[PDB]
Amino acid sequence: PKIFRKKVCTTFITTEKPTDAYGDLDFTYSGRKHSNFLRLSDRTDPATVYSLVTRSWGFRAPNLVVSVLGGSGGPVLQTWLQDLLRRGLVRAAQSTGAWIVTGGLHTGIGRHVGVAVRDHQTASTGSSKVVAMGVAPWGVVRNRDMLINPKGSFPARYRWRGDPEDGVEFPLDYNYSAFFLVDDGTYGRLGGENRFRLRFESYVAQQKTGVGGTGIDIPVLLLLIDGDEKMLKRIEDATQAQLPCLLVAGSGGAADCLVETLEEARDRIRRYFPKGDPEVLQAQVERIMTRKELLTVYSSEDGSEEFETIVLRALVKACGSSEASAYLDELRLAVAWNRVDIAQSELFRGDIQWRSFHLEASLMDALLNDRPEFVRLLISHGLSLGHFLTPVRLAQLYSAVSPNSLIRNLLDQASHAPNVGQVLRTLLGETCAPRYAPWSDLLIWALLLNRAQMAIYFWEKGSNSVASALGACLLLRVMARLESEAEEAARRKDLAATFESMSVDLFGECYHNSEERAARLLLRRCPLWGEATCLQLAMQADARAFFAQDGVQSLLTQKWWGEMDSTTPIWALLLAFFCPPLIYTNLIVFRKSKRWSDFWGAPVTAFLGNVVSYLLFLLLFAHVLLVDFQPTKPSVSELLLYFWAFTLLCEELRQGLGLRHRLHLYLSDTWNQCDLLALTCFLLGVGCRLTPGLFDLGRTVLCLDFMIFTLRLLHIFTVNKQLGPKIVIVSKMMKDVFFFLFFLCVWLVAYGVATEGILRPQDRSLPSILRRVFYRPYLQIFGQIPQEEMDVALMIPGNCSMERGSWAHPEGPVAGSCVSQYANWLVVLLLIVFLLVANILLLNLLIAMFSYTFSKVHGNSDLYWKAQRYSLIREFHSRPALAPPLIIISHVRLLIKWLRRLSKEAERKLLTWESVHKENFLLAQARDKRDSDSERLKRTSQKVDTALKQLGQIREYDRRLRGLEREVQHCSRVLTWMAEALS
Amino acid sequence: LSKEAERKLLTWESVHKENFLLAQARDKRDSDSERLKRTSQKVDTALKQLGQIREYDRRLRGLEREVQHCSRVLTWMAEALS
Amino acid sequence: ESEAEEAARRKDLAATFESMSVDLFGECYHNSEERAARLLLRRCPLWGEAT
Ligand SMILES: Nc1ncnc2c1ncn2[C@@H]1O[C@H](COP(=O)(O)OP(=O)(O)OP(=O)(O)O)[C@@H](O)[C@H]1O
């Protein structure tokens, strides 16, 4: 790796040897980031050098390469050209993402370049550096002696700013992110670097823009400043290899070539810019006219962002053969540079009649890279996706996947058995999984690769909107759990909350138009998501804000009542319940063998029959356990009770089976552990009861079992509207209760043992002490205060102890037979302190904590109840429709059944109605963003900047024009004086 | 710790420091009140630009009128030669 | 401190530095947890090797 840099690079002294100087170079006593570094020999292959840059160091690919030449004016350049470098070239390389190849020294042009890059990093916050790459020959290096050690990634403390000597050795500029020190073996001459310089820039011109290539080639430009004769030989050596260029109007050979293109005397123009050797250089002007088309003029039009448009027109003029491929290059490069403001305003004015595949290739370049703005811009020009999404292109869309991503691992596990439908199946299951019309495939594409505005745009253009939004939130939150990195896990949960909010708003407007039609919208199998209803998707995705609306709750009410009227009071339902021939009357409005079946088919009457049958079970269990509980042989009613508990064991077995995973979900719960506990204690009770030696144990265990069967009845009533959410908030108070018991039990030990100690009772059994320490001070909280058990003044004295001291005799069998009188006032004073702390501090601080917790929790408990309420109604729908004394005939029916083994046009009218309300909602939201104050402040700031651009033109251009009219009027008066000379 | 893990730790800290300061700088600059300050400076600049052309063109229009005044009389002096 | 204006000025500038440590350690925690754990529990050699 780091040894590999030596093993490839061999340097010649020609005696060739593998190198040693590969550097994690940085600068002493300065803030620059460490610069990657390698000494390299000439005549080498640029393939492995580019692989060094983009893999071993790791740089992104250029979207543009500009290599700057010059160096005639030595120490100080003109500030007009400094403005051209700083605000023409460096902010262009900041915007497009580009490379600047210059000499990496502090001499010549690289001094002014590094001043320009550092000055631009001052006054710009774009959060990305400007990749400046510098080449320099090994011989002219000042301090190359500190670059020897073959260790690896070493900080070589490179001493800049020291040893000032002129002419011979030059230091390095600290404004470059990489350095390529060309080894010539010459050690002091100017350098034969032009060969590998041209091979490197030609090889970058070979390569393709993009992730896996698949774009146009990286455009390479040259920028010339004044220079020397060797610069002109560098020009013609460059343009022989098809590399375009651009000129300044400073002086020197640049202005020489400008007047050469604005038109013996041409030999004469040669005779004063270098002052030497005219005719060989005249043959190089001949070679200038051999190319004649790779030469552009900058000075005619100057501006801030005019520079990039001049670069594109320098690629239009230097295309060669085809104009159609030239505009194809210009569109795909405007996408590659990620600059809409050029492409919209220069390539879609209507001058060029664009064909279809010219747009489709650019759209593929815009989909493989991440440009939402160009995707919207290219679809807006009348393109059809029915010819676009070839399965070749769709496989190419899943090709550009990051190496350390999640979908890379998931697709490689789908290649174990591309295969996108299996990745959806394994993430989501048999239901809720799509199969494999264009907009649905692009939406699933954008979600699987985690792209934000791509997914929002593809949701806005597609159809079947509400189920696709809830299914989007489902897929995003599943991947958010199955994620490694916290930044991308946070990114998926935020984009999931965006899709949940859009389904809420859309279903809002579809509900405000109609209720019955929106009811047909939700309760429908979406054929893209495995024919799962929208409520099922919002259930699995934990979309709590979707269920917590108003319309969804009213439709859950209508599904609850079923066929009946949803406004039917409870008393009419009960009177219809106990009189089965009162159904066929004018009491309950229906239609919101058939009328009988649509009274008892609702989930309400199944719930009500479940309650009434369960209450009769408790009434029977009490009649057995209180009246007729016989010691030898069970009676009739106890046997009927045994048959009932057998049926409850069967229906629990039907929801336990209804296979290790089902029982793992069955044991993970709490109220199925409760209902399991009631039947373990039941069989323990009966199993002890029929044995002859354990009658009392069986009767006691049955009496403890009745409480568990009674506490089940709180969980049954959580489906009700009025009593529902309050039963939810009961369990969230137990942390305050457990604090109360901690503070109580500490203080109850302290008061108890101190009062039991100051008194000295004579009856000293162990359980009598435990009663007088823990049980009696517990009842003093609830107003049970025995004064006669613990105060001598309410007692009679007596000689009740054969011991020294005073003794007295209290009232009560368990109060101790004889108690002490010494220091009794401290016992009375402990009784006052105990009633103060317990009955005032602890109880009233508990009321304050229940008030605080209740107002803190009440919002989330209402949201959580409204989310779970669908599951409660649905599980009352999938029940045997008989009572628990009559369910066994349906369990046997289920057992012998085990032993034998909308329209289309209403759907189309529904989905068009949905899409209309979608389009009105998006138009309303767009007007609400645009007409705000901050957006209006942005538009006004653009307008004032436009007016500043307009005033600047008339300030200078009228000054020349006023001079021009003054230039005529100056001689017109003298000619009038020459007419007066004729007078 | 070691020494080199300490160096890698402190460079990692300083990277997240620089991203945080760049984010806070963009969040101040792109607010509404700062944009109102920049626009107020731009309008004051345009008031400086309009003030120059108001008076300087008035002299220049007088100067072209100064030539055209005698150019017609010299044309009349040419008409005096006619 | 003796003067109430400069005592108020020091407490305000102290609250500015407390807020900047909160925000910076926020982002260093949202990248990694184990690496930020190695960030806190370390002797700073400029402040007397106090954690
Ligand atoms: N090695 C270097 N590479 C790039 N730029 C440098 C280098 N040294 C100094 N500069 C820049 O040049 C400017 C100073 O110019 P110069 O280097 O000619 O004089 P100097 O070295 O500061 O003078 P002295 O030798 O007295 O310190 C500084 O602002 C600095 O930013």
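Indices start at 1 and increase along the chain as displayed.
Cβ atoms are placed via backbone N, Cα and C, with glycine included.
Feature annotations, reproduced from Swiss-Prot:
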- A:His106 to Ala (Swiss-Prot position 160): Near loss of channel sensitivity to inhibition by ATP (MUTAGEN)
- A:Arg118, A:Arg355, A:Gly382: ATP 2 binding site (BINDING)
- A:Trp160 to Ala (Swiss-Prot position 214): Decreases channel sensitivity to inhibition by ATP (MUTAGEN)
- A:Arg161, A:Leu172: ATP 1 binding site (BINDING)
- A:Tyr174 to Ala (Swiss-Prot position 228): Strongly decreases channel sensitivity to inhibition by ATP (MUTAGEN)
- A:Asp217, A:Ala326, A:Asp329, A:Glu330: Ca(2+) 1 binding site (BINDING)
- A:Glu652, A:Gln655, A:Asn672, A:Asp675: Ca(2+) 2 binding site (BINDING)
- A:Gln784 to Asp or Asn (Swiss-Prot position 973): Strongly decreased selectivity for monovalent cations and increased permeability for Ca(2+) (MUTAGEN)
- A:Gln784 to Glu (Swiss-Prot position 973): Decreased selectivity for monovalent cations and increased permeability for Ca(2+) (MUTAGEN)
*For the binding-site residues A:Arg118, A:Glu330, A:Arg355, A:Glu652, A:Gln655, A:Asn672, which sit with their CB under 6 angstroms from an atom of ligand 1?*
none
_Cβ neighbours of A:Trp160 (mutagenesis position) where a neighbour is any other Cβ within 10 Å_ = 16
*Tell me whether A:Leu172 (ATP 1 binding site) sits in a helix, a strand or coil according to DSSP.*
strand
*Of A:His106, A:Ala326, A:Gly382, which recorded positions come within 10 Å of A:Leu172 (ATP 1 binding site), going by C-alpha to C-alpha distance?*
A:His106
*asked:* For the C-alpha pair, I'd like the distance in angstrom between A:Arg355 (ATP 2 binding site) and A:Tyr174 (mutagenesis position), rounded off.
replied: 49
_Cβ-Cβ neighbours of A:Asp217 (Ca(2+) 1 binding site) (radius 10 Å)_ = 14
*Conformational class of A:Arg118 (ATP 2 binding site) under the three-state DSSP mapping*: helix
*Applying the rule Cβ within 8 Å of the centroid of the Cβ atoms of A:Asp217, A:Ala326, A:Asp329, A:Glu330, what extra residues of the same chain belong around the Ca(2+) 1 site?*
A:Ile216, A:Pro219, A:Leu315, A:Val316, A:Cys319, A:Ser325, A:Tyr327, A:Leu328, A:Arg332, A:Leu333
*Whole-number Å only: compute the distance from the Cα of A:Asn672 (Ca(2+) 2 binding site) to the Cα of A:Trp160 (mutagenesis position).*
77
*Compare the C-alpha of A:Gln784 (mutagenesis position) with the C-alpha of each of the recorded positions A:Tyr174, A:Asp217, A:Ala326, A:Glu330, A:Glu652, and give the closest one.*
A:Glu652
*Around the Cβ of A:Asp329 (Ca(2+) 1 binding site), how many other Cβ atoms lie within 10 Å? Please give the count over every shown protein chain.*
19
*Quick one: pull the CA-CA distance for A:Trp160 (mutagenesis position) versus A:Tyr174 (mutagenesis position), whole Å only.*
9
*asked:* Other residues near the Ca(2+) 2 site, CB within 8 A of the CB centroid of A:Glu652, A:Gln655, A:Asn672, A:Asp675?
replied: A:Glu651, A:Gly656, A:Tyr666, A:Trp671, A:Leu676
*Name the secondary structure element type, per DSSP in three states, that contains A:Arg161 (ATP 1 binding site).*
coil
